[PDB]
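Since the structure comes first, as structure tokens, the remarks are kept for the end.
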2 protein chains.
Amino acid sequence: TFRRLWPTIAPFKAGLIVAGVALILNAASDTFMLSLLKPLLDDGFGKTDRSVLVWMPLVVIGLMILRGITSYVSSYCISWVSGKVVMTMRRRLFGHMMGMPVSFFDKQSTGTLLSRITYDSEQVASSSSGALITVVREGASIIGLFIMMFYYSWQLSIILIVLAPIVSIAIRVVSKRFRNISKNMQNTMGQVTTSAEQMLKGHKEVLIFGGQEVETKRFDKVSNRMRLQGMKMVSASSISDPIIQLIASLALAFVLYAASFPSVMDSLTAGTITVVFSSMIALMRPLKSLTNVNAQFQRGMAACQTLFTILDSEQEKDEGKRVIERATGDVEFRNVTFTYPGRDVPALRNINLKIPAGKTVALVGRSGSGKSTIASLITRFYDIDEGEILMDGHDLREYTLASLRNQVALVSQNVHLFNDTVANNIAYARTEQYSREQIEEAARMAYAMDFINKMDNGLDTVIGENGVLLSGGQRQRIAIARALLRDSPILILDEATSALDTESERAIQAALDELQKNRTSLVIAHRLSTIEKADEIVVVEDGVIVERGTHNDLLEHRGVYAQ
Amino acid sequence: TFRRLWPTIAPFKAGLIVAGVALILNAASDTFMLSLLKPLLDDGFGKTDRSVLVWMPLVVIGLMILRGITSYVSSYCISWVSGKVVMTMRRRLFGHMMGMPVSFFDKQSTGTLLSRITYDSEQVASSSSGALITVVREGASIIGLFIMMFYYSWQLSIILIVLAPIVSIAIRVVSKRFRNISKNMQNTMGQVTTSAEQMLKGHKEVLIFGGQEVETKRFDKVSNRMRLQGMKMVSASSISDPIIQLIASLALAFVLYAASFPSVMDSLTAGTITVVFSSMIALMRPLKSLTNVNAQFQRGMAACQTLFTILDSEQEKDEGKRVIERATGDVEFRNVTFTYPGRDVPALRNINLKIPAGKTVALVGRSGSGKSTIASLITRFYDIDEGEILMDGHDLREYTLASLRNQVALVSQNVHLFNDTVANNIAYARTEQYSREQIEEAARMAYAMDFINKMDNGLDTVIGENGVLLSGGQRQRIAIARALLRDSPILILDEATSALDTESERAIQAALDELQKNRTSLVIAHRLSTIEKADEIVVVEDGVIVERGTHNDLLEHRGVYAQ
């Protein structure tokens, strides 16, 4: 139940199994390397036999080469499984995030989603594989050390297997106690840090009201309290390991005393006691690691639960089913009002605008509200809170999203150029339904083939980031070319600020009459030239419409039309 | 950095010396613990059978008690030094931050200054002190271990002091080689991660054009590349430790093979070789710890350099020296252009404005473009780029900043409340000057008797870490009381209340009557009732004044009155 991850890692069980075998060999390498001490001392520097010290360097090098090569094999295989489960997790996560509605993508998570794909998904497999290493390698180290101690000295091994659970619980209970103490001290330290934050935050009022003398005198007390809290934190942290080592040394002294008093014991040779004591020092580390393996694993699976919440989150609802291809019917807004998801202030009041068929009715004015969100409403980026958007005699909630978004083409300057070729970028998604002849025809009709064909290889060069890096005016032309692959009877034109693209601005306008040759066009205009050729103008400020005139007819209540 | 840091830590050299000698004793303790093996293997299981195995465990417990006590003493004393140097660093840094211009706080550095107060100031003492811990301790371990070898086996100790330079340079060079190998792979991983980010930042375009299939395919490609880069990165990272251990094992095997010669043997007892190889295995850690010493001290000095760059930055320009006590003169904005720091668009365009003394000149901006900056210019938060503010017949560059800020008083509902008494938050840096009777009179004139009675102790209640949680109206009434008590000749009413409450609203109205009846007030307004009561209303849009008259006078072109 706590995993919900085994199906994803199931196809790669071979890597886990071979990594476990490699780690078993890794632990056995150190176990045999410590077992070497008995021939090193008994057969070596005890009874004089130098022949055992001739091959002892060679067997040390052999076991160390085994240890290095099996450590690398374990790392490679466990990281291969981690890499492939990360690849599958990121693949599913990205496939689900692309389908998620943009309201989730808008300001709920914008830069941390890369961390979800990159950092948290890495952390899941990193912590899980670290836990598996720490429970296999170190567990087998404990088992091998106890086997060796049983084999060489079953008496001291019995004493050690009596106290090893005892010293394990002694480590675990004091670690938990001091970690809880450190958590309480951390909470207090965070409170004082937030007090310092509040001291820093009112910088403007310190300058006017009085000066820095009182603030410095109070920060002296706050920083002294921070210093005392830090000293107590590090004191509680540094009193932990000494106690653990002291209890481990109590166990060490008990084991050494088990060789002292019983005359039936102390039949060990020098090598046997050396091995059974080096086994204790080599067992201290696995005992310390096995106690903390569950915390690491639970951290990993907590990150994995965080990554699963996004994975199985609500996706973009596709309840509408009306399929539409080349709608000649026009869009109409009837008292539709939209509030931004995240806020409560309606940025768009009841809109009764009906944009006609084939016309170029624009929207004028920086409303700081749902002026731009009408574009989002046409393409169903943000679902309309109340009202109906009726295009071609049917509400947008009835249409299939895939068919509907094919009807609408969005032209802007903030255009995400996909990391592909120019031909694929201006024929994205439907890269096979348009052939390179259509690409050339649309580029020539876009008044944009001159610089595209100038661009290195032409239509087959790479347009992506860290590439040719076309400009914003050139991005307008590329988006217009993508729209001039047609199959988009609804045009929505952002127009940006129209920062003097000049012959490319004339390209935008010539291509705009080419688009509006048959397209129902809604322009969120910031250029008066588009207003001049606009057949109708509706001006919205602060989410409320003020006029529905037409340029010179609109000058009855001028306001800011001159500017 | 350390050259200029050392005076700061100089008064606390006693703690450094005590921690250093404690670490010397800790190193000596663990080396004596290793040295105890020679009695254990010679006078114990060796030639002399018994009469040492009660001495040995008792001395082991004593040495481990010494090890724990010395470790805790070193941790506490080095933490005391770290605390008393970080407290001085934080105090100096905060005293310089309070003196820096508001432009430094306003988006040149966000609330992460707290981190530079807390985190990057800690890391220095965390990196330096830890480096010292790893300098004095591990070196004293090294100086211990070789001596422990020299006392027991000079023959093997010569081989080991030949090799330990060789092993040290081998460890250092392979570590440098593999870190240099790893950082290039890290750069490539960052590049493909940025490519994945650019894939993520196209969600609107992908949804419009239905390229989720193409996006999933290209993300499969980039995620496979990411997985391969991760596998190569962890391979390069995990091929380092095996090579280090193999080189150390070559050194160990060479030592052990040299022990096989008759010249080295015939003097190494069972305990002598045991202590020699125990010293060998214990000598692994200090060398890597010295490499980590160099790395840690470099990182700490980098952080300290960052903090010093923050410390020695340019401060508030206090070149003016003219002192003003009661500024009864009219204020004048005369041909003034202000540009926001970090931006090129002038928030305030070149415009002229008179602020007659004793009059409530109202400044009206719906958008806020250049509205609130007029309040900031008088208080010299942001220095005026062009033009002079002729206050009382002199430029503010001539006036001393302290007196100028004493004359003016900013009033808003966004006023932050200091974590002091209400009697001290109502008089900041003036509670020692204005007596409690004046505090009572200010509370009486502030019409905050109900809210000051909501406080428990009343006049002397503590509004600390949001202890009382005064609301926007309550906070505005406290700031109003502060303005009354300080008796600022110039008032700047933010009027950010924006028609909230009634008793607080009438309190604001009556209190601004008490204030502005004998006090010039540059009011930026949201409530239109204040605008009607205002004498000279100045409508400001896009940094330029459009209409400078009365409500009925400039009703010819209302602009924003009907809103």
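Quick note: numbers on chain A are straight from Swiss-Prot, i.e. 12-574, in order.
From the backbone N, Cα and C atoms, a Cβ is placed for every residue, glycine too.
If you look up Swiss-Prot, you'll see A:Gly376, A:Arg377, A:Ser378, A:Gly379, A:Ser380, A:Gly381, A:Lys382, A:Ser383 marked as ATP binding site. For A:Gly381 (ATP binding site), the count of additional Cβ atoms within 10 Å of its Cβ stands at 25 [all protein chains shown].
The feature domain 'ABC transmembrane type-1' is assigned by Swiss-Prot to A:27-310.
Classification of A:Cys88 (mutagenesis position) by DSSP places it within a helix. The annotation that Swiss-Prot gives for the mutagenesis experiment A:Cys88 to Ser reads: Does not affect ATPase activity.
Among the mutagenesis experiments that Swiss-Prot reports, A:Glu208 to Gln is described with the note: Improves basal ATPase activity and increases transport activity. In the three-state DSSP assignment, the secondary structure recorded for A:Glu208 (mutagenesis position) is helix. Sequence-distant contacts (6 or more apart, same chain, Cβ under 8 Å) of A:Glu208 (mutagenesis position) do not exist in this structure.
As a published mutagenesis entry, A:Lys212 to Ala appears in Swiss-Prot alongside the note: Does not reduce substrate binding or nucleotide binding, but decreases ATP-dependent extrusion of substrates. The Cβ neighbour count for A:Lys212 (mutagenesis position), using a 10 Å radius over every protein chain in view, is 14.
In Swiss-Prot, the entry for mutagenesis A:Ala270 to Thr states: Temperature-sensitive. Loss of lipid export to the outer membrane. Significantly decreases ATPase activity at 42 degrees Celsius but not at 30 degrees Celsius. The structure shown retains the original residue. In the three-state DSSP scheme, A:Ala270 (mutagenesis position) falls into the coil class.
According to its DSSP assignment, A:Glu506 (mutagenesis position) is coil. According to Swiss-Prot, the mutagenesis experiment A:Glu506 to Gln carries the following note: Lacks cell viability and does not support growth. Can still bind ATP and slowly hydrolyze ATP, but becomes locked into a closed dimer conformation.
Looking at Swiss-Prot, the entry for mutagenesis of A:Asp512 to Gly says: Loss of ATPase activity; ATP is still bound. In sequence order, A:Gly484, A:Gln487, A:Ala518, A:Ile519 make up the list of same-chain residues 6 or more apart from A:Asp512 (mutagenesis position) whose Cβ falls under 8 Å from its Cβ.
For the mutagenesis of A:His537 to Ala, Swiss-Prot gives this note: Lacks cell viability and does not support growth. Can still bind ATP and slowly hydrolyze ATP, but becomes locked into a closed dimer conformation. The structure shown keeps the original residue. In the three-state DSSP scheme, A:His537 (mutagenesis position) is classed as coil. Using a 10 Å radius centred on the Cβ of A:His537 (mutagenesis position) and all shown protein chains, the other Cβ atoms total 18.
Using a Cβ-Cβ cut-off of under 8 Å to chain B, the recorded positions A:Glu208, A:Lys212, A:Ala270, A:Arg377, A:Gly381 reduce to A:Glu208, A:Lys212, A:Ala270. A sphere of 10 angstroms centred on the C-beta of A:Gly379 (ATP binding site) encloses 13 other C-beta atoms.
Sequence-distant neighbours of A:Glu506 (mutagenesis position) (same chain, 6+ residues apart, CB-CB distance under 8 A): A:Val422, A:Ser423, A:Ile519, A:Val534, A:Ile535, A:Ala536, A:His537, A:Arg538, A:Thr541. The mutagenesis positions listed here (A:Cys88, A:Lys212, A:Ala270) include no residue with a Cα within 10 A of the Cα of A:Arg377 (ATP binding site).
Most other Cβ atoms within 10 A: among the mutagenesis positions A:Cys88, A:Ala270, that distinction falls to A:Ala270. Taking the binding-site residues A:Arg377, A:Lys382 in turn and counting surrounding C-beta atoms within 10 angstroms, the largest count is reached at A:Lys382. Looking at A:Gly376, A:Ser378, A:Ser380, A:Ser383, the binding-site residues in this record, the fewest other C-beta atoms within 10 angstroms of the C-beta turn up around A:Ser383. Other residues of the chain with a Cβ within 8 Å of the Cβ centroid of A:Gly376, A:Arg377, A:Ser378, A:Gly379, A:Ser380, A:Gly381, A:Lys382, A:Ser383, the ATP site, are A:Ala358, A:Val551, A:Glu552, A:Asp553, A:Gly554. Between the CA atoms of A:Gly376 (ATP binding site) and A:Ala270 (mutagenesis position) there is a gap of 92 Å.
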